[PDB]
Amino acid sequence: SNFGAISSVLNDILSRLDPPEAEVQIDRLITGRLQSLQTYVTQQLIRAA
Amino acid sequence: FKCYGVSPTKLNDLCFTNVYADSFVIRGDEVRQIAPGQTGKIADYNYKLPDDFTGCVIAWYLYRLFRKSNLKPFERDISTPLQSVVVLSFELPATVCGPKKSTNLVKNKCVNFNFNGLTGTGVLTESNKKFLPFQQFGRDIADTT
C-alpha cells in the first residue's frame, strides 16, 4: 500500500528523489506501517487472552 | 526548470520506457500555468497537465478564448473563437535508458545490483523458473521480486 505516497517500494523513492523531498514520502510510509504493526499487536494480545 | 516527480540530479541513473516532448509558444509570463493543479486560460482551454505528473518543465501565435468545458489531461483540440518551452513526460523494457557503464555478472555473493533501474541486495543464482518470450522479471506469493 502506498498510503498516499508515490510508491510502496522504498528504494524507488530513494532513487527517484533528493532527500529533502523524499522525507515527506518516507514519513507517510512509516506512519502507515506503524499503524499496521500496532493493530496486529493489539489483536494478538486480545487473542492470547 | 522544475522536475516535479523526480530530481534533476537523479535523471542520469534511471530507465523511463518512453520520453515525450512538447513544444509551443507562450508569452514568457504565463509559464506559471504549466504546473500540476493550475487554472488560467492555458491550463483550462489549451494544455492541461494531470494532477499526477512525472517529468520536467523546461522553458528558456493564436490562443483560444472560449470553450464550453475544461479539458482532460493530455487532450488536443483542432476545431475552429481563437485570437492572438519544453514539457518532458516520463512513465514509471527500458529502451530510452541512461548512460552507465556496466560490469559483468557475479554469482553467489550478497551484492548490490541495478537491473534497469531497480536496486536491491541479495545472492544471484541460476533459476529453474522457465519463462515465456514476454518477461522482464517475476514475482512470488507475497508480491516481491
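Per Swiss-Prot, chain B residues shown: 377-436, 451-470, 491-494, 510-517, 521-573, in order.
Going by what the header records, the deposited coordinates were determined by electron microscopy, 3.2 Å.
Even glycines carry a Cβ here, placed using N, Cα and C.
Here is what Swiss-Prot records for this protein:
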VARIANT   B:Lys417 to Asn  In strain: Beta/B.1.351, Omicron/BA.1, Omicron/BA.2, Omicron/BA.2.12.1, Omicron/BA.2.75, Omicron/BA.4, Omicron/BA.5, Omicron/BQ.1.1, Omicron/XBB.1.5, Omicron/EG.5.1; May enhance affinity to human ACE2 receptor
VARIANT   B:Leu452 to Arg  In strain: Delta/B.1.617.2, Epsilon/B.1.427/B.1.429, Kappa/B.1.617.1, Lambda/C.37, 19B/501Y, Omicron/BA.4, Omicron/BA.5, Omicron/BQ.1.1; Contributes to cellular immunity evasion and increases infectivity
MUTAGEN   B:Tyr453 to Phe  Decreased HLA binding to NF9 epitope. Increased binding affinity to human ACE2
VARIANT   B:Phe456 to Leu  In strain: Omicron/EG.5.1
VARIANT   B:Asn460 to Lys  In strain: Omicron/BA.2.75, Omicron/BQ.1.1, Omicron/XBB.1.5, Omicron/EG.5.1
MUTAGEN   B:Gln493 to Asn  Reduced host ACE2-binding affinity in vitro
VARIANT   B:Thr547 to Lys  In strain: Omicron/BA.1
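Distribution of Swiss-Prot features across the structure.
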residue  : record               : DSSP (3 states)
B:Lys417 : variant position     : helix
B:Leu452 : variant position     : coil
B:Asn460 : variant position     : coil
B:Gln493 : mutagenesis position : coil
B:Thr547 : variant position     : strand
Counting every protein chain shown, other Cβ atoms within 10 Å of the Cβ of B:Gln493 (mutagenesis position) number 8
Using C-alpha atoms, which one of the recorded positions B:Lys417, B:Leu452, B:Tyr453, B:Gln493, B:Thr547 comes nearest to B:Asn460 (variant position)? B:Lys417
Name the recorded positions, out of B:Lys417, B:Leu452, B:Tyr453, B:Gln493, B:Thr547, that lie close to chain A, meaning a Cβ-Cβ distance under 8 Å, keeping sequence order and answering 'none' if none do. B:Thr547
Recorded positions near B:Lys417 (variant position), in sequence order, restricted to B:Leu452, B:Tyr453, B:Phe456, B:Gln493, B:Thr547 and a 10 Å Cα cut-off: B:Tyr453, B:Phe456
Rounding to whole Å, the Cα atoms of B:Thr547 (variant position) and B:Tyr453 (mutagenesis position) are apart by 45
At the Cα level, what's the spacing in Å between B:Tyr453 (mutagenesis position) and B:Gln493 (mutagenesis position), rounded? 6
Please name the residue among the recorded positions B:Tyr453, B:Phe456 whose C-beta has the most neighbouring C-beta atoms within 10 angstroms. B:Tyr453
Whole-Å Cα distance, B:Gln493 (mutagenesis position) to B:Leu452 (variant position), is 5
Return the residue, from the listed variant positions B:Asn460, B:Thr547, with the maximum count of other C-beta atoms within 10 angstroms of its C-beta. B:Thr547
